[PDB]
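Notes follow once the structure below has been shown.
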Amino acid sequence: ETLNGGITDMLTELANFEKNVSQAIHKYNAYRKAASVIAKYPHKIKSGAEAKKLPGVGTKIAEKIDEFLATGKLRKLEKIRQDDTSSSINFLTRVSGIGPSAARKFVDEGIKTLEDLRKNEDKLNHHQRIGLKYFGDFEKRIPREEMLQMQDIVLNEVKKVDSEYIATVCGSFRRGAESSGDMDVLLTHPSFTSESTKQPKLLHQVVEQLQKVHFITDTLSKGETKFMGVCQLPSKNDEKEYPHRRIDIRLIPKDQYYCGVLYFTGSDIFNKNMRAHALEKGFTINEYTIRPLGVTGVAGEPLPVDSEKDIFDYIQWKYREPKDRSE
DNA sequence: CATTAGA
DNA sequence: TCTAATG
Ligand code: NA
Ligand code: NA
Ligand SMILES: [Zn+2]
Ligand SMILES: [Zn+2]
Ligand SMILES: [Zn+2]
């Protein structure tokens, strides 16, 4: 956690680089498991050979481990870090919609900068166009203060549209968080569950309302259950317009709402921990349900959930407010 | 690990 | 159809 820190950090840098700059899923996979185990190792690694005894650590990494222990650096790391091509890919990739694949491509053609991106907006698809457009605004955290206004809006419209809608804003924001990255709204409705062969309109009506009053300003991807756009609080009385925010809305079969809400609310750690617990308690938890375990090794039969409670009850835990879902 | 664009 | 990108 701090004993194997640089080691695991160097390893991750290395890993990540294989994967993006080059396309060596293998090495890239190498560094990762390695970085994974040395991370667990409960002792201060004092040398390569010592490391080496680890599962996943072979001679290559061992060597890196030595150089790094020996001199506080690494050559390949120094080299990479400097490498303009690689720097370039790492950067382009920051545009929402630009992944490694495309990043490499552009570079190839020679678009290495944000400005390059501009004169070449033609080479870019819709998503990427929007990502380019709100590059600054997207990089910005969302102050909770704003979160409350946004939530405020979405709730009112949702409701005006149909009163049968149930929406919950998940994420860190749900957990108390001072700021958040984007708004996640989980939605479900009664007339829509596991069976009841869809009802696309259900998601669409709402998106439509939202855009209607100018909350949603762009569509990154809209399908029949997941809408991915951009929103913005009305830039009030001039002098201060708001930053364009990322928003995601998902439609859920009402019969698997709370599992989902449970899930998305996190945190990753509360999850895993909540999940690990369900197991002893003789169950299984996932993004959509909770099924009792059966001795034959496994089992199914999706238990009926009416609120975040029932799930707790099931695994017979203490209801933990979202606020304290931290781990 | 699942959903959407796109070519 | 696959393969990318977001989560
Ligand atoms: Na080994
Ligand atoms: Na990106
Ligand atoms: Zn020790
Ligand atoms: Zn989020
Ligand atoms: Zn999100």
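Throughout, chain A uses Swiss-Prot numbering, with the displayed residues spanning 9-335 in order.
Technique stated in the header: X-ray crystallography, 2.7 Å.
Just so it is clear, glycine is given a Cβ too, placed from its N, Cα and C backbone atoms.
Copied from Swiss-Prot, the annotated features are:
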MUTAGEN   A:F25 to W  No effect on 5'-dRP lyase activity. Decreased ssDNA binding
MUTAGEN   A:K35 to R  No effect on 5'-dRP lyase activity
MUTAGEN   A:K35 to A  Decreased 5'-dRP lyase activity. Decreased ssDNA binding. Loss of 5'-dRP lyase activity; when associated with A-68 and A-72. Decreased ssDNA binding; when associated with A-68 and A-72. No effect on structure shown by circular dichroism
MUTAGEN   A:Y39 to Q  Abolishes DNA polymerase and 5'-dRP lyase activity
MUTAGEN   A:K41 to R  Abolishes ubiquitination; when associated with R-61 and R-81
MUTAGEN   A:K61 to R  Abolishes ubiquitination; when associated with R-41 and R-81
ACT_SITE  A:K72  active site, nucleophile
BINDING   A:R149, A:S180, A:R183, A:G189, A:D190, A:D192  dGTP binding site
BINDING   A:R149, A:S180, A:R183, A:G189, A:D190  dTTP binding site
BINDING   A:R149, A:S180, A:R183, A:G189, A:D190  dCTP binding site
MUTAGEN   A:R152 to C  Severely decreased function in base-excision repair. Severely decreased DNA-directed DNA polymerase activity. No effect on 5'-dRP lyase activity. No effect on DNA binding. No effect on structure shown by circular dichroism. No effect on interaction with APEX1, FEN1 and PCNA
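A map of Swiss-Prot features onto the structure.
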residue: A:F25; record: mutagenesis position; DSSP class: helix
residue: A:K35; record: mutagenesis position; DSSP class: helix
residue: A:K41; record: mutagenesis position; DSSP class: helix
residue: A:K61; record: mutagenesis position; DSSP class: coil
residue: A:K72; record: active site, nucleophile; DSSP class: helix
residue: A:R152; record: mutagenesis position; DSSP class: helix
residue: A:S180; record: dGTP binding site; DSSP class: coil
residue: A:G189; record: dGTP binding site; DSSP class: coil
| remark: Near ligand 5 by the Cβ criterion (under 6 Å), the recorded positions from A:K41, A:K72, A:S180, A:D190, A:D192 are A:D190, A:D192
| query | Quick one: Cα separation, A:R152 (mutagenesis position) versus A:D192 (dGTP binding site), in Å? | reply | 13
| query | Do you know which of the recorded positions A:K41, A:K72, A:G189, A:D190, A:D192 end up with C-beta under 6 Å from ligand 4? | reply | A:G189, A:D190, A:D192
| field | Local Cβ density at A:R183 (dGTP binding site) - other Cβ atoms counted within 10 Å | value | 18
| field | Set of same-chain residues at least 6 away whose C-beta sits under 8 angstroms from A:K35 (mutagenesis position) | value | A:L22, A:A23, A:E26
| field | Spatial separation of A:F25 (mutagenesis position) from A:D190 (dGTP binding site) - C-alpha basis, Å | value | 27
| said: Any of the recorded positions A:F25, A:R152, A:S180, A:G189, A:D190 with a C-beta atom under 6 A from ligand 3? Give them in order, or none. | reply: none
| Nonlocal residues around A:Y39 (mutagenesis position), in sequence order (Cβ under 8 Å, 6 or more apart) | A:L19, A:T20, A:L22, A:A23, A:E26, A:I69
| message | Within a 10 Å radius of its Cβ, which of these recorded positions (A:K41, A:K72, A:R149) has the fewest neighbouring Cβ atoms? | response | A:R149
| request: Please name the residue among the binding-site residues A:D190, A:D192 whose C-beta has the most neighbouring C-beta atoms within 10 angstroms. | output: A:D192
| query | Taking the center of the Cβ atoms of A:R149, A:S180, A:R183, A:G189, A:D190, A:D192 at the recorded dGTP site, which other residues in this chain have a Cβ no more than 8 Å from that point? | reply | A:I150, A:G179, A:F181, A:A185, A:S187, A:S188, A:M191
| message | Tell me which of the mutagenesis positions A:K61, A:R152 sits in the most Cβ-dense spot, judged by other Cβ atoms within 10 Å. | response | A:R152
| Largest CA-to-CA spread of dTTP binders A:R149, A:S180, A:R183, A:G189, A:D190, angstrom | 16
| query | Does A:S180 (dGTP binding site) have same-chain partners at least 6 apart in sequence with Cβ under 8 Å from its own Cβ, and which are they? | reply | A:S188, A:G189, A:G274, A:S275
